[PDB]
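Enquirer: Got a structure here, written out as structure tokens. Questions coming.
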Amino acid sequence: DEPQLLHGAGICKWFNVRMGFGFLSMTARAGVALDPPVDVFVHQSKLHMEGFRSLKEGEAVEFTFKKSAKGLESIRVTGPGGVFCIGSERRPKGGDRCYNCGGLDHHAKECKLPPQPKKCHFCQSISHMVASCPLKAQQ
RNA sequence: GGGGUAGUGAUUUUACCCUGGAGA
Ligand SMILES: [Zn+2]
Ligand SMILES: [Zn+2]
């Protein structure tokens, strides 16, 4: 008997918006840091966010995944702490998100979820703030 | 410029639409 459902964290490795899928690079599996990082499939239907769903390369994610015949596959994908994903830089309203949950219809003062860790304004990482964002720097 | 929409489940960055004497 061995695990069928696992928690993972990492970043979006790439995503094709038109096709609606891509891969995550998993940097931690069940709380264990991995080297090298491993690819986990992600389909648009599993993205936790409001409206047309996407990811951008480099955004911070957590997810639940399983092993399917084709390979590791995400079952649901969120930002850190279970908040909404960011999406493509072309996403309508995507530049005006609640600081706390990433939602599109309110601001942090009105947020109905409890205070979350501070996420980078550009990539949602909880390990840096935007003044030190390497994703923003190589963009 | 400004606004909006969506969809191919396996390997790399998306296809469209609306908008002209006025834009919260
Ligand atoms: Zn919120
Ligand atoms: Zn960042």
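We number chain A the way Swiss-Prot does; in order, the residues shown are 33-126, 136-180.
Every residue, even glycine, has its Cβ placed from backbone N, Cα and C.
The domain 'CSD' annotation in Swiss-Prot covers A:39-112. Looking at Swiss-Prot, the entry for mutagenesis of A:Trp46 to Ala says: Does not affect localization to P-bodies; when associated with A-55 and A-73. Annotation of the mutagenesis experiment A:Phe55 to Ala in Swiss-Prot: Does not affect localization to P-bodies; when associated with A-46 and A-73. According to Swiss-Prot, the mutagenesis experiment A:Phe73 to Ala carries the following note: Does not affect localization to P-bodies; when associated with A-46 and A-55. Here Swiss-Prot notes a mutagenesis experiment, A:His147 to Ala, with the remark: Abolishes ability to suppress pre-let-7 biogenesis and localization to P-bodies without affecting pre-let-7 binding; when associated with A-169. Where Swiss-Prot documents A:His169 to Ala as a mutagenesis experiment, the accompanying text is: Abolishes ability to suppress pre-let-7 biogenesis and localization to P-bodies without affecting pre-let-7 binding; when associated with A-147.
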Enquirer: Per residue, counting other C-beta atoms within 10 angstroms of the C-beta, which of the mutagenesis positions A:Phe55, A:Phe73 reaches the highest number?
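Expert: Output for this query is A:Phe55.
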Enquirer: Measuring C-alpha to C-alpha, could you say which of the mutagenesis positions A:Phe55, A:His147, A:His169 are within 10 Å of A:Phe73 (mutagenesis position)?
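Expert: Candidates kept after distance check: A:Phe55.
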Enquirer: Give me the non-local Cβ neighbours of A:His169 (mutagenesis position): same chain, 6+ apart in sequence, Cβ-Cβ under 8 Å, ordered along the sequence.
Expert: A:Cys161, A:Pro175
Enquirer: Below 8 Å Cβ to Cβ and six or more residues apart, same chain only. Which residues does that give for A:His147 (mutagenesis position)?
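Expert: Residues satisfying the criterion: A:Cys139.
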Enquirer: Write down the Cα-Cα distance for A:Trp46 (mutagenesis position) and A:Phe55 (mutagenesis position), rounded and given in Å.
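Expert: Pair distance, Cα basis, whole Å: 6 Å.
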Enquirer: My understanding is the cutoff is Cβ-Cβ under 8 Å with a sequence separation of 6 or more in the same chain; which residues meet that for A:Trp46 (mutagenesis position)?
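Expert: Set apart from A:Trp46 (mutagenesis position) by at least 6 residues yet with Cβ under 8 Å, we have A:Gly54, A:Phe55, A:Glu89.
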Enquirer: Summarise the domain 'CSD' (A:39-112) as counts of helix, strand and coil residues per DSSP.
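Expert: In the domain 'CSD' (A:39-112), the DSSP-based counts are 4 helix, 49 strand, 21 coil.
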Enquirer: Using DSSP, would you call A:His147 (mutagenesis position) helix, strand or coil?
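Expert: DSSP call for A:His147 (mutagenesis position): coil, neither helix nor strand.
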